[PDB]
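One structure coming up, written as structure tokens, with questions to follow.
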Amino acid sequence: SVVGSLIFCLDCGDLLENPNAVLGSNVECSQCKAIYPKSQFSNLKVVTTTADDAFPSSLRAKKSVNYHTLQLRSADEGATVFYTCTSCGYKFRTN
Amino acid sequence: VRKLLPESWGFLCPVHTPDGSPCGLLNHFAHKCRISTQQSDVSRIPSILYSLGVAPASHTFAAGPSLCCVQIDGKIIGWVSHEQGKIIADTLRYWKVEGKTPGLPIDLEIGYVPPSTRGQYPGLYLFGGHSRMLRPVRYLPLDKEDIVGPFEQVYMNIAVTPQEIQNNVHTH
Amino acid sequence: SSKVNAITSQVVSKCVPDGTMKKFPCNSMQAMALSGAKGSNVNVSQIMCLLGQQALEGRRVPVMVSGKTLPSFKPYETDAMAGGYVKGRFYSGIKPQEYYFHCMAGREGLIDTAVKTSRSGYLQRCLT
Amino acid sequence: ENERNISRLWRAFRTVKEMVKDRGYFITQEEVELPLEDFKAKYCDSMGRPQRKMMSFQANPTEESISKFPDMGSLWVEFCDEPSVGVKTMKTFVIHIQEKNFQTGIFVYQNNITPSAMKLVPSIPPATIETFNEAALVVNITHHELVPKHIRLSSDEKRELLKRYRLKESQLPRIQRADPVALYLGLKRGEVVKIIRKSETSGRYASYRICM
Amino acid sequence: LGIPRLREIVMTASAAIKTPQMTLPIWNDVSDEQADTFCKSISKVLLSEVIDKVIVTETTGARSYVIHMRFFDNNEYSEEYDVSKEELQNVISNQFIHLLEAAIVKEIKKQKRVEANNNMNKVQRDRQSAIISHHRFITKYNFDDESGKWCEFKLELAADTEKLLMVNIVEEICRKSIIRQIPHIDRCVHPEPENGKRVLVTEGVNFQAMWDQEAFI
Amino acid sequence: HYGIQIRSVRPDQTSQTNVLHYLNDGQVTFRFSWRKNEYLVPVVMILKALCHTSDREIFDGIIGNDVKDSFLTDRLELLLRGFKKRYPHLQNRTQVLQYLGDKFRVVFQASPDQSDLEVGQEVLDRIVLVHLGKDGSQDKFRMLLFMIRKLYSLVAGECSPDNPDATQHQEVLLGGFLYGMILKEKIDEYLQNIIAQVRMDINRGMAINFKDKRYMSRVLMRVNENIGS
DNA sequence: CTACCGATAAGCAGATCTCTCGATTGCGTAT
DNA sequence: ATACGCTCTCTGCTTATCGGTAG
RNA sequence: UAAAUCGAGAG
Ligand SMILES: [Zn+2]
């Protein structure tokens, strides 16, 4: 029920309240109003690295330096080749 | 906004445009560009899409550019990977040009946006509605006539003449 | 653009007036281009040697999202012609891709011509 | 780093002497062409920290200046050792100007002059008082390439100018009383500055700007 | 360049010129090796130009934050911008944290509607205590005083506060935090000499600061 | 400056434009226009009004298998908690729909007999993603989830912004379709005119009988039926 | 503690060559 | 047949309000 | 005899 930094009710799925904004040792759902103990929800740890693009600079850039084969149906079946030779114009397919 | 663009190849005439105030704004169609005027029968397409490998969106549990969203006329139909999305896009083109399957109209525009690094949002889109801009190109397999649109065109390679065809990179 | 312009300059240096079939003063095109009656050296170069690189607002031909400069060019094609380098000349005609790029350049020229006249009257009015 | 402050003060003192000499008072080139070590010996104590009380000096009009401008009087140049100017310093400076009867005294401060102190600058006519920041005098503006030669005209030459072109005082081109060159020369509203302007088409030619 | 420039000069008399520039002559004494480095001693350096990345570790239940800042190698930015560890660390201690805390407090006010070594030496503890005392809600601080390639510090907020982005805030502050800058000047260049004279071209206008450098200009 | 604009068309070839704005505060705003002025609504309201949804259903429909993506998780947490903070009473679909119908009753010229729930459903069916039409509430919900994910992908710098000037993203108003839609608007105006006539009859006259053919033919002659002009 | 001097954030105004044709010009009650 | 009420600006100036001085 | 607005053009 715990993903990221938010906790979802296991009965209905409404977003639960922020634990540190409720009286201790009990979390109550907003709609179905089930019983949720504040235990076992110890760490809402979320890490967030920057965009790796928010800091454009000069030193930043220095760490970055006729026949057709077609797949028709699915990845299992082999590729089918369609030839159309310019010598005569005769076109044909091959598997 | 007045610039001539490579996307208008075959739809807007590069030459026919008044000189002066209306330059770039008032332009004309290419002489073989037929504008769609009636909805194509896109009723059977979701069924054949499911057979190809599309996973129906009703019970999929998927989202994001990491998967290929398969949509029709502005309605999500399924979620299949980018590789299989390209496979089914080419399959749909082949079946639509080879006018055997009844569920695929010849005017079905197949806009496939493959994954790219910070490019356009990927996914498979199918259009069959009114007012679309369509032009006839020659599908090189089967050596037949295909109809393409501006959205569908900017990702596939159409040789301007058969003498300039290259292997494995040109399909029209 | 610099490299393709260097190639263009080499072609023009080699192929005129040495490569011309008719020479000045008999060649009236060169006769009226050298004397200043009408035209320039770049005009006869385009007529007789090549059109050269087509410049869109100082850059080359615009690129689509897919990386194609045109439907007939593979994505990110490392070609001078793909970027807008016309090797053809008005004597022997130009290819459809070169035709499209030249149309882009001519349209940009007309747009600039229209927008330049409107951009200068107010300065003279204020000064006067 | 204190050497940088010493050098800046030396440059400011040199430019102040150049300004006084240009204004028409007698300053010999020995004072202007003062070597840095000579300045340190003459104005820096054992610790090397300069004292700005000894830098204050007095100047008198030259013979030519008295011949041309008979109304000129003694000039008193003051430096403020205090890092700021308050009511106490400004009023004391004004009284020091008055008690010695100086016709003009120019004030050089360090950081800023308190607005309560700024009220006493126009307090005492006719002896005007001028305010100059030390950091604004590190480089003499009139030595710049673009600035021309400005020479304040005497009353007789002003009469001759306004008679030759048949002008009112106002029809002349105007130079702002607060622009740097007018503060440099010490222009009081009404008098004209002749400008020897080097032209691209005519070489030297003379313009005239009245200060208003 | 062109008619718009005329529009700036004649029509508007813009004191706020769109692209101000300043030309500086060069004494024949100085050499191009000194010239290339002098233009780097005046050009502005934002704090963001040296940060490789920023990692925000938010653990709520009082809110906690580990605002780790990963820099480029010291040999890299100590050469590209001539910025040493001491100057960068002082800018972070004095300028960056103040702006960050001000922005956080402002946002809350408007919304009311490889492992680093744990052990520290004697002086670092006192510096941490001083930084905690001078700022509002910092409970930890450390700088890589030996290598200058990271900076980790804590940030405690009231447990009642709701979620903040805490990455856009750091992104905005870092681009506006300044290591070194001469006022109204953002960059100095050393273009090729034209018509013989050697000239430095700067993208800002501050005569008073250029008056100091008699040695070079 | 980010956003997701969509132009949907009903079967009769008339268009409604829906614009999803992204606010630096963290909330996304649905924007439309009814007669000649714009209206704005937090998109969580419309998401819950379209069909019976939990709060984790939206989380799963927006955040896919990428549970470990911090950007998307933080933005969606901000959005959901903002909706909870601003509207703490709205808990089920019908209540949200009733609130929406109460908010949009005067502008839509809703009849006095319309329940707030049904007028809210009508406002939904007339505004948000009309190209799915009625009975497509599930499809409208999926489309909105896709559009929100696309907006978040754009603001994260993982997608190029589509160029409206490029012909790749354009269509043609044929003129005949414009003729049809302007004629439809004129017919709608005609119906409104006859209703306004019988309204001015209610407040002034007395010989009024809705079941009388005579009254119908009498009040029909009082309007301007010359649509062709 | 309170009144004067500024110092920005926000709102508001006007504005960005000549010449030739054709076509239209409103409705909504009340009497 | 007929008369009277009506949704992608550049440059400033000008206003409102926020801090600091010193009175 | 007039005026706007729209539209089309010329240099
Ligand atoms: Zn619940």
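To match Swiss-Prot, the residue numbers of chain A are left as they are there, and the shown ones run 2-66, 95-124.
Quick reminder: no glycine exception, Cβ is built from N, Cα and C everywhere.
According to Swiss-Prot, the mutagenesis experiment A:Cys10 to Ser carries the annotation: Severe growth defect. The annotation Zn(2+) 1 binding site is assigned in Swiss-Prot to A:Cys10, A:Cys13, A:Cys30, A:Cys33 on the grounds of sequence analysis. For the mutagenesis result A:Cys13 to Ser, the note given in Swiss-Prot is No effect. Swiss-Prot gives this note for the published mutagenesis A:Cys30 to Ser: Limited growth defect. Among the sequence features in Swiss-Prot, the mutagenesis site A:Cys33 to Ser is noted as follows: No effect.
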Report the member of A:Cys10, A:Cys30 (the mutagenesis positions) whose C-beta atom has the most other C-beta atoms within 10 angstroms.
A:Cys10
Counting other Cβ atoms within 10 Å, pick out the least crowded of the mutagenesis positions A:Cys13, A:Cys33.
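So among A:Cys13, A:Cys33, the mutagenesis positions given, the one with the fewest Cβ atoms within 10 Å is A:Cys33.
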When DSSP is mapped onto helix/strand/coil, what comes out for A:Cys10 (mutagenesis position)?
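The residue in question, A:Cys10 (mutagenesis position), is coil (DSSP, three-state).
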Taking just the CA atoms, what is the gap between A:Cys30 (mutagenesis position) and A:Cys10 (mutagenesis position) in Å?
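Their Cα atoms are separated by 7 Å.
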Can you give me the Cα-Cα distance between A:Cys13 (mutagenesis position) and A:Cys33 (mutagenesis position) in Å, rounded to a whole number?
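A Cα-Cα distance of 7 Å.
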For the Zn(2+) 1 site given as A:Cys10, A:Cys13, A:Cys30, A:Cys33, which other residues of the same chain have their Cβ within 8 Å of the site's Cβ centre?
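So the extra residues in range turn out to be A:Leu11, A:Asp12, A:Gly14, A:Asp15, A:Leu17, A:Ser31, A:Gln32, A:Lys34, A:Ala35.
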Expressed to the nearest Å, what is the distance separating A:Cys33 (mutagenesis position) and A:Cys10 (mutagenesis position) at their Cα atoms?
9
